[PDB]
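Just below is one structure, and these are the notes that go with it.
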Amino acid sequence: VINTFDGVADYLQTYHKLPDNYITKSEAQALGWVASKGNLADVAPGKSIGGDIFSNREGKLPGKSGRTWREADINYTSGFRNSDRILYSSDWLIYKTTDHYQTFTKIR
Amino acid sequence: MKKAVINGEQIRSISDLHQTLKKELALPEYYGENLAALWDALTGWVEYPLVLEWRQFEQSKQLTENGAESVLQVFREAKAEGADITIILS
């Protein structure tokens, strides 16, 4: 499992895809995930939510026609989800947030 | 069968709206109180089915500078993607 900011950022930059321990919200749901239950680790051991589209509605991340953003959970092991996320664009800009999207830090 | 009520005439700011949603939807304590956080909570935290009753919407729209609309939009987009959410605009 690779689920730390640098590990995932480096992986994204190098292979242009998230590590194998990531699955989208829909995929997790199909495995029996129920957010309010906090059962992700129970129905999908070792997996973290990640790879879903990030709308960037408030324009805090670099916006540009053609560029699409996606996010992934960082530092997640089990139980309810935390406030840590890595945000990566289609042209591989990488940012992180540890305060549930209030502030972002560019790391790549 | 989660239920959430927003008394629009009591909302005096966008942060007022987020604090209300945090309570009504039992959002995480780390709730970011922004649109990305709301989208995240609606699609990866909140319990369903959910009924959101937004009263005096227009009044809340005035005291939030249209921010009230952007919040409603998130709820509507979450439903559009599958979230079992019933919105009641009174």
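The residue numbers of chain A are those assigned by Swiss-Prot, with the residues present covering 50-157 sequentially.
Method on record in the header is X-ray crystallography, 1.9 Å.
Here the Cβ of each residue, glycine as well, is placed from N, Cα and C on the backbone.
Straight from Swiss-Prot, the features:
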type     : residues        : note
ACT_SITE : A:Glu120        : active site, proton acceptor
ACT_SITE : A:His149        : active site, proton donor
MUTAGEN  : A:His149 to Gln : Loss of activity
Just the number: how many Å between the Cα atoms of A:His149 (mutagenesis position) and A:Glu120 (active site, proton acceptor)? 12
If you draw a 10 Å sphere on the Cβ of the residue listed as 'active site, proton acceptor', how many other Cβ atoms land inside? 25
With every protein chain in view, how many other Cβ atoms are within 10 Å of the Cβ of A:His149 (mutagenesis position)? 24
